[PDB]
Structures are given as structure tokens and as C-alpha cells.
Amino acid sequence: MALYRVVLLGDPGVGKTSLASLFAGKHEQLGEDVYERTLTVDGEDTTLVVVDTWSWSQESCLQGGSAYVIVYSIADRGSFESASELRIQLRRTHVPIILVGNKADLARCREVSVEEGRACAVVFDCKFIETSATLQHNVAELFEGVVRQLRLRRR
Ligand SMILES: Nc1nc2c(ncn2[C@@H]2O[C@H](COP(=O)(O)OP(=O)(O)O)[C@@H](O)[C@H]2O)c(=O)[nH]1
Ligand SMILES: [Cl-]
Ligand SMILES: [Mg+2]
């Protein structure tokens, strides 16, 4: 068991809140865009607190995270470009970074190739996956992957 803060970054409209809601699953909470769940992975439980807020919290945001998930939409070149900008922001401030290509189901609107997503992880030195929140594809696998990468830090 452990607890980690996972921060969701990316342009508006790429599906950050959708991915977080699927992670949260099916009022007294101070603050609103923070999602908590304990996941069982490789027979072991781990809690992630997934932050979806992308000011003291705005300044601290890129320094507090145990892991960062930078999301873009495969149907929007602009969002992919600004993904690259976000890694550099993170640099300017030893932490897992996942580059996520969301909206994989829009396979006919594809503006960003799989190869382009892969190259970008290579250039960022980080992990890569494509998901769809509307088909519920690779979402569980995204967050389970984050847990595994975090556990490689500790060991
Ligand atoms: N087709 C498709 N639409 C998605 C996907 N993820 C999110 N959306 C849609 O894109 C819009 C923006 O989603 P939202 O989660 O608010 O994006 P956010 O600004 O990054 O939080 C919503 O209308 C979603 O239904 C996806 O994987 N596939
Ligand atoms: Cl889009
Ligand atoms: Mg949102």
C-alpha cells in the first residue's frame, strides 16, 4: 500500500475530466476536481489521488506530483503540439510521465499518427499509450501502468 498524487495535464477538450471520471468509477469534499481510488495491481493495493485542475495551487502544481499524465487528442494537432510544451515546463521546474493519446476511437479524424506519439515519448524519455474514454479502452490500463511505474521508483 501507498498513496501517490497523479496530475493530469493538457489542453482543454482532450478528455482529461473524462479519463478522471472513469478512474473515479460510478459534497463534504473541500475542492472539486480531485479523484481518489485504491487500485489492486499485481496483487497489491495502491491509492492514487488524480488531480484535474490544470494561485498557490497553480504554482505548486508542476512540483508536487508523484506522476504526470500529459493528455492530447489524436484528432487535434494543436493539443499534441502543446503536449511537447508541457514536458518542457515540467523540466524547467526522477518522476514518471505518461504521454496519452486520447480519442483513439476517432480513428478516421486522426491528425496525429501512432508513430508521432511514439517518437514524442522517445524524445520526452517517457511512457506512451492511446486511450478512448468513450469506448472505455486502455483507461484502466493507463492508471494501472502509472501504479507500476511509480513502484519502479521505490525499488
Ligand atoms: N470521441 C471521444 N470523445 C471524447 C473522449 N474523451 C473525451 N471526449 C469528449 O471530448 C469533450 C471534452 O472532454 P473533457 O473530459 O471535458 O476534456 P477536458 O477539458 O480535457 O477535461 C467531451 O464532450 C467528451 O465527451 C474520447 O476518448 N473519445
Ligand atoms: Cl478533439
Ligand atoms: Mg475538464
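Our numbering is plain: 1 for the first residue shown, then up by one each step along the chain.
Positions of Cβ are set from backbone N, Cα and C atoms, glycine also.
Listed in Swiss-Prot for this protein:
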BINDING   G10, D11, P12, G13, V14, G15, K16, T17, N102, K103, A104, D105  GTP binding site
MUTAGEN   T17 to N (Swiss-Prot position 94)  No endothelial cell sprouting
Quick one: Cα separation, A104 (GTP binding site) versus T17 (mutagenesis position), in Å? 16
Can you give the distance in Å from the Cα of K26 to the Cα of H27, which flank 5 unmodelled residues? 15
Among the recorded positions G10, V14, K16, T17, the ones with a Cβ under 6 Å from any atom of ligand 3 are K16, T17
Highest Cβ count within 10 Å among the binding-site residues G10, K16, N102, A104: which residue is it? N102
Could you work out which of the recorded positions (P12, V14, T17) has its C-beta surrounded by the smallest number of other C-beta atoms within 10 A? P12
Between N102 (GTP binding site) and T17 (mutagenesis position), how many Å separate their Cα atoms? 12
Can you tell me the three-state DSSP label for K16 (GTP binding site)? helix
Return one of helix, strand or coil for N102 (GTP binding site), based on DSSP. strand
Taking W54 and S55 as the modelled residues on either side of 7 missing ones, report their Cα-Cα distance in Å, whole number only. 12
Quick one: 4 residues missing from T93 to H94, so how many Å between their CAs? 12
